[PDB]
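Worksheet: one structure, shown below.
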Amino acid sequence: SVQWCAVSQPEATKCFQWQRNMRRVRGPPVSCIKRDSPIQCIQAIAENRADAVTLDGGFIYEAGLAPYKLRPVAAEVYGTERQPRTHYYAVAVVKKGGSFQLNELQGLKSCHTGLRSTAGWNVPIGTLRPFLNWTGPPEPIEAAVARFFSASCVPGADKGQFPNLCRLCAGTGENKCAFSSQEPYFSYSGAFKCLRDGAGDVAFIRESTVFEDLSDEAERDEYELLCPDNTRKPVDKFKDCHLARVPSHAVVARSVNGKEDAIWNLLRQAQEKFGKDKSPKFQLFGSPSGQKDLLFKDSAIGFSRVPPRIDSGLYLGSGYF
Ligand SMILES: [Fe+3]
């Protein structure tokens, strides 16, 4: 029986909901362990206290190094059901009717999904590297992006060490700039919320975020995309206007006694019984109102098995930072 690692209290509530719905229809069992961050779950999985967790590209990287050595066993599948993909597009959204392009971003206000995440850090900080005042190590990269943008919200960053990076974060007290749902500018939806609220000028998020979060068509029209050739196209044109195409979030397990057939059998049947438009009792790719992407991404349509003997580095693609 597969033990999933829940990162927050609403993830755990979904996990327990998942567990009782699996027992209800005679699927393979799933138990639940609770932890406070993605790194604690990576550590729990390698310490044999958990067996699975869905991670973002930046954390798939960190799970694949020693002493953890976690490996991707199942990628999340996005796109439509008639046209699926195991990849996403890191984009930079801004309010329409603007002067600026990608190269004139100095001194503006930035909204990020989190420190060391794919579309919100690794990708945009990599694309904007020529524009920075970086002389290389041992100076941390945070300090140079702290002089670039006048204020940001980069969740997970140091409030003491880089105060400018947490300034636009809207969390209260000990949650402001925290890497969790308690900070409301955290993740894809939170970073988009930071642009919507007029706090930042640009949000570095993925391509579907404005289609998810803005159900009303008039308001999606108020935003546009900053393409890397230095032009501005609309939000429906991400396929030609993006910072990078990045590999999808994957479930990671141990590379030694990882139980990956058990993990897959649980995922295939969970997708079959509780996928997009399957059951009205449980949704594996939906979350309750006010919460976003618990356990897996909302509106992902399924899973795809990673072939054997592929580690984190082979998964991430050659051409990573
Ligand atoms: Fe991501």
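Note that chain A is numbered according to Swiss-Prot, with residues 24-344 shown in order.
A Cβ is built for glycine as well, from the same backbone N, Cα and C atoms used for every other residue.
DSSP classifies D79 (mutagenesis position) as coil under the three-state reduction. Listed in sequence order, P61, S140, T141, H272 are the same-chain residues at least 6 apart in sequence whose CB falls under 8 Å from the CB of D79 (mutagenesis position). In Swiss-Prot, a published mutagenesis experiment is listed as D79 to S, annotated Impairs iron binding and changes domain closure.
What Swiss-Prot records for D79, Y111, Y211, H272 is Fe(3+) 1 binding site, and it gives experimental evidence as the kind of evidence. Around the Cβ of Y211 (Fe(3+) 1 binding site), the same chain contributes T136, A142, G143, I228, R229, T232, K315, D316, each under 8 angstroms and 6 or more positions distant in sequence.
Quoting Swiss-Prot on the mutagenesis of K92 to A: Almost no protease activity. In sequence order, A69, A86, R277, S278, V279 are the residues of the chain that are 6 or more apart from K92 (mutagenesis position) and have a CB within less than 8 Å of its CB.
In the three-state DSSP reading, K92 (mutagenesis position) counts as coil. Annotation comment: Swiss-Prot describes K92 as active site.
In the three-state DSSP scheme, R229 (mutagenesis position) falls into the strand class. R229 to K or L appears in Swiss-Prot as a mutagenesis experiment; the accompanying note says: Destabilizes iron binding significantly.
Around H272 (mutagenesis position), a 10 Å sphere centred on its CB holds 24 further CB atoms from the protein chains shown. One mutagenesis experiment named in Swiss-Prot is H272 to A, C, G, E, F, L, M, P, Q, T or Y, and its note says Destabilizes iron binding.
While the structure shown retains the original residue, Swiss-Prot records the mutagenesis experiment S278 to A with this note: No protease activity. When secondary structure is read from DSSP and collapsed to three states, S278 (mutagenesis position) falls in the coil class.
A 10 Å cutoff on Cβ-Cβ distances gives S278 (mutagenesis position) a total of 18 other Cβ atoms nearby, all chains included. What Swiss-Prot records for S278 is active site, nucleophile, and it gives a curator's inference as the kind of evidence.
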Would you count the other C-beta atoms found within 10 angstroms of the C-beta of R229 (mutagenesis position) for me?
25
If you draw a 10 Å sphere around the Cβ of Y111 (Fe(3+) 1 binding site), how many other Cβ atoms fall inside it, taking every protein chain shown into account?
26
Non-site residues, in chain order, whose CB comes within 8 A of the mean position of the CB atoms of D79, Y111, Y211, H272 at Fe(3+) 1:
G80, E99, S140, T141, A142, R229, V269, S271, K320
